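Participant: I'd like to ask you about the structure that follows.
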Amino acid sequence: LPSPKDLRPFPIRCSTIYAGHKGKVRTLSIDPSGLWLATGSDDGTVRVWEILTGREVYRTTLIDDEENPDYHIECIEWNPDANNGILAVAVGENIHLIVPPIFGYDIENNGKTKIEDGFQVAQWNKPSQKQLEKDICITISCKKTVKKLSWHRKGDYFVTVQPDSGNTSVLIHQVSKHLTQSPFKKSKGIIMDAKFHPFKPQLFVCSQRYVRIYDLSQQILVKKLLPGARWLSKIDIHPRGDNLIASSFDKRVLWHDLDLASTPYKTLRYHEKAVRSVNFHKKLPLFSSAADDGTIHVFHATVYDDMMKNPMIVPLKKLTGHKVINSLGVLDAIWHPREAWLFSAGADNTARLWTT
């Protein structure tokens, strides 16, 4: 197998600290243009940052009582479609769609008109005056806490996870119609993650124990993965669509080759503590795991689409720098869409940029 030296580029150092949050950074997202990092924190704010300088350029306070242990900013993600300025934010039992005033008319109006056009498991509400001042354009109110949100590639649909909400633990929302639907009749376990396939009409649903793949067109289950863990935390799907990685609180990362077998192709043990995030690069043959030990591990993976060879996975680099706070370390991470750059969110109140 090739040495890391033969597998550059990959990140090896922290060049930039995004400093300002006054509480744990639970979630972060990079915008479609690859220039703007958004972060969500227990200090009750969402912030947007100029990625190469670390300069904070925007802040909105979504929770005025940030000391409240009952609800927090849980998950944020920029809409993936270019030039609409939309940021989705799950906080408590609500999803806000926010368009920050940092892009100008052509982009901001595109987002706002998209969200306004659409004008019972979930309710879609016009913002109050207080919410307008926070740059909220619409709010989707669910019955239970929303822990995870993920956009479909085309930027109209998004899926959310409400753990222990039974039949409505997984909801699919459609911005253009202000429509929320529960795709499933049956609740199978506590749901940890839900993600659309990169190009197939499929939804991947991660429970604590399994990953189930549904064909939304055929309306049927097509595969059930058996990772062999009791406490799955997150999944990501390889950009060419035939492989998956899964993190677990029991310190493992599982690679599943979806066509090869339902059990893990490879089990990676590179963390001393619970693994909170796994993330594929969208273009480069890289992925990462991030854990409560405060470390990020970076891997190479070559996938052989056509020929009878299984994936080649090579560890590249251990990234250290985040501080462990109350047994928590790196809470989230996301790759730049094009560069070998990784962004991480820390329990230590920082986000960080890791570069070559």
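By the numbers in Swiss-Prot, the shown part of chain A spans 416-534, 571-807.
The header says X-ray crystallography, 1.6 Å.
The backbone N, Cα and C atoms fix where each Cβ goes, and this holds for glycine too.
While the structure shown retains the original residue, Swiss-Prot records the mutagenesis experiment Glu465 to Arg with this note: Disrupts the interaction with YTM1 and cannot sustain growth. Record note (Swiss-Prot) on the mutagenesis of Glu790 to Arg: Disrupts the interaction with YTM1 and cannot sustain growth; when associated with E-470.
Relative to the rest of the structure, where do these features sit?
Facilitator: DSSP assigns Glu465 (mutagenesis position) to a strand segment in the three-state reduction. Cβ neighbour count for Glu465 (mutagenesis position): 15 (other Cβ atoms within 10 Å of its Cβ, all protein chains included).
Reduced to three states, the DSSP call for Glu790 (mutagenesis position) is coil.
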Participant: Do me a favour and check the Cα-Cα span between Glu465 (mutagenesis position) and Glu790 (mutagenesis position); whole Å is fine.
Facilitator: 15
Participant: Counting only residues 6+ away in sequence within the same chain, which have a CB under 8 Å from the CB of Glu790 (mutagenesis position)?
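Facilitator: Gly449, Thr806 - these are the non-local Cβ neighbours of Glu790 (mutagenesis position), listed in sequence order.
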Participant: Where 36 intervening residues lack coordinates, what is the integer distance in angstrom between the Cα of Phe534 and that of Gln571?
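Facilitator: Once the 36 missing residues are skipped, the Cα atoms sit 17 Å apart.
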